[PDB]
Structure formats: structure tokens, C-alpha cells
Amino acid sequence: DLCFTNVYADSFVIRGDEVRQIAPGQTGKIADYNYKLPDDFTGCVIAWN
Amino acid sequence: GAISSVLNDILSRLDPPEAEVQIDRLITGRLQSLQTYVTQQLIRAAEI
Amino acid sequence: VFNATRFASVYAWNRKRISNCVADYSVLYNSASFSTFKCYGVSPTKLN
């Protein structure tokens, strides 16, 4: 039901236990040094084996 | 209901995502306290 | 504590007191050896 000016699809691969780091305000190797989400992130995270 | 009554203590102990919640608790509390004071003062000034 | 050869049972959990020293917490939160590093009422980085 919604429109947006832009959408960004950020694609990458991690291990299973690190999927939890892809969320707002998370800590660890991934969230710190690889890919950081903002605390006010508005979007979707999709992950599959 | 915050972890401390001091604001710097929260800032020096937590990261922004959680310090936000704690500071929201303090802000709510103190703002409520100020409104109380101002209302009392309005009424008292009316009496004066 | 971390490099202890043998650990105690949960019912008889060991307690070590740490005092009068400099705690380099980086050695812990920068280590890749831990599955769970969960800090309550404090942020690990701030510990320094």
C-alpha cells in the first residue's frame, strides 16, 4: 500500500549464528566491522540457508 | 525506574540504543515534576 | 577464570573476587572465543 523514493537491497553472505547481528543496535564482529544497521532502521531483513 | 538518577552515569554506562530508554524514563519523570511545580505556582500566584 | 582447567558445577558455582587491578575488557569483547557476551546495565566498550 506504500510508495518510496528509493529502495536499497544490500546483499551478502554470513554464517547462521551471525544472522542475529543483522538487526538495529546489535554488537559483534559483523555489526561492528562488516555491516551496521542504524538504531532507527526502517526496512526488512531476509535471510535463508 | 531508570538505572540511575544521574544522566552522565547512564551516558557513560550504556550505548545510545539503551541509554535512550533510560533517558526517556528520566525525562518523563522530570518533565512531569516540572509541570507539577508550574501548576502549583500558577495557582499560588493566583492566590497572591 | 577464563583459562581455568576445570570448572565448578552450577549448584556449587565458584566465585572469584577481582580487586586492585586494571581490567582490560578488550581482551574479552575483542576475543572471538565467546558465543554469548551479554551485558546488563552496562555497555562492554564503556567498561574501559
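By the numbers in Swiss-Prot, the shown part of chain C spans 341-388.
If you check the header, you will see the structure was determined by electron microscopy, 3.6 Å.
Every residue gets a Cβ built from N, Cα and C, even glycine.
Around the Cβ of C:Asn343 (mutagenesis position), the same chain contributes no residue under 8 angstroms that is 6 or more positions distant in sequence. For C:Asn343 to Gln, Swiss-Prot lists a mutagenesis experiment annotated as follows: Reduced viral infectivity.
Around the Cβ of C:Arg346 (variant position), 5 further Cβ atoms fall within 10 Å across all displayed protein chains. In the three-state DSSP scheme, C:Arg346 (variant position) falls into the coil class. In Swiss-Prot, the entry for natural variant C:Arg346 to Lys states: In strain: Mu/B.1.621. The structure shown retains the original residue.
Record note (Swiss-Prot) on the natural variant C:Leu368 to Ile: In strain: Omicron/XBB.1.5, Omicron/EG.5.1. Around C:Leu368 (variant position), the same-chain residues six or more apart in sequence whose CB sits under 8 Å from its CB are C:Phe342, C:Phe374, C:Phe377, C:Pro384, listed in sequence order.
Sequence-distant contacts of C:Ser371 (variant position), defined as residues of its own chain at least six apart whose C-beta falls under 8 angstroms from its C-beta, are absent. What Swiss-Prot says about the natural variant C:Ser371 to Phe is this: In strain: Omicron/BA.2, Omicron/BA.2.12.1, Omicron/BA.2.75, Omicron/BA.4, Omicron/BA.5, Omicron/BQ.1.1, Omicron/XBB.1.5, Omicron/EG.5.1.
For C:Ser371 to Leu, Swiss-Prot lists a natural variant annotated as follows: In strain: Omicron/BA.1.
Looking at Swiss-Prot, the entry for natural variant C:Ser373 to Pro says: In strain: Omicron/BA.1, Omicron/BA.2, Omicron/BA.2.12.1, Omicron/BA.2.75, Omicron/BA.4, Omicron/BA.5, Omicron/BQ.1.1, Omicron/XBB.1.5, Omicron/EG.5.1. Over all protein chains present, the Cβ of C:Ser373 (variant position) has 6 other Cβ atoms lying within 10 Å.
If you take the C-beta of C:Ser375 (variant position) and look for same-chain residues 6 or more apart in sequence within under 8 angstroms, you find none. Under its natural variant entries, Swiss-Prot includes C:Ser375 to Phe with the note: In strain: Omicron/BA.1, Omicron/BA.2, Omicron/BA.2.12.1, Omicron/BA.2.75, Omicron/BA.4, Omicron/BA.5, Omicron/BQ.1.1, Omicron/XBB.1.5, Omicron/EG.5.1.
Residue density at C:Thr376 (variant position): 4 other Cβ atoms are found within 10 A of its Cβ, drawing on all protein chains shown. Quoted from Swiss-Prot, the note attached to the natural variant C:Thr376 to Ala states: In strain: Omicron/BA.2, Omicron/BA.2.12.1, Omicron/BA.4, Omicron/BA.5, Omicron/BQ.1.1, Omicron/XBB.1.5, Omicron/EG.5.1.
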Tell me the Cα distance separating C:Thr376 (variant position) from C:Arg346 (variant position), rounded to the nearest angstrom.
20
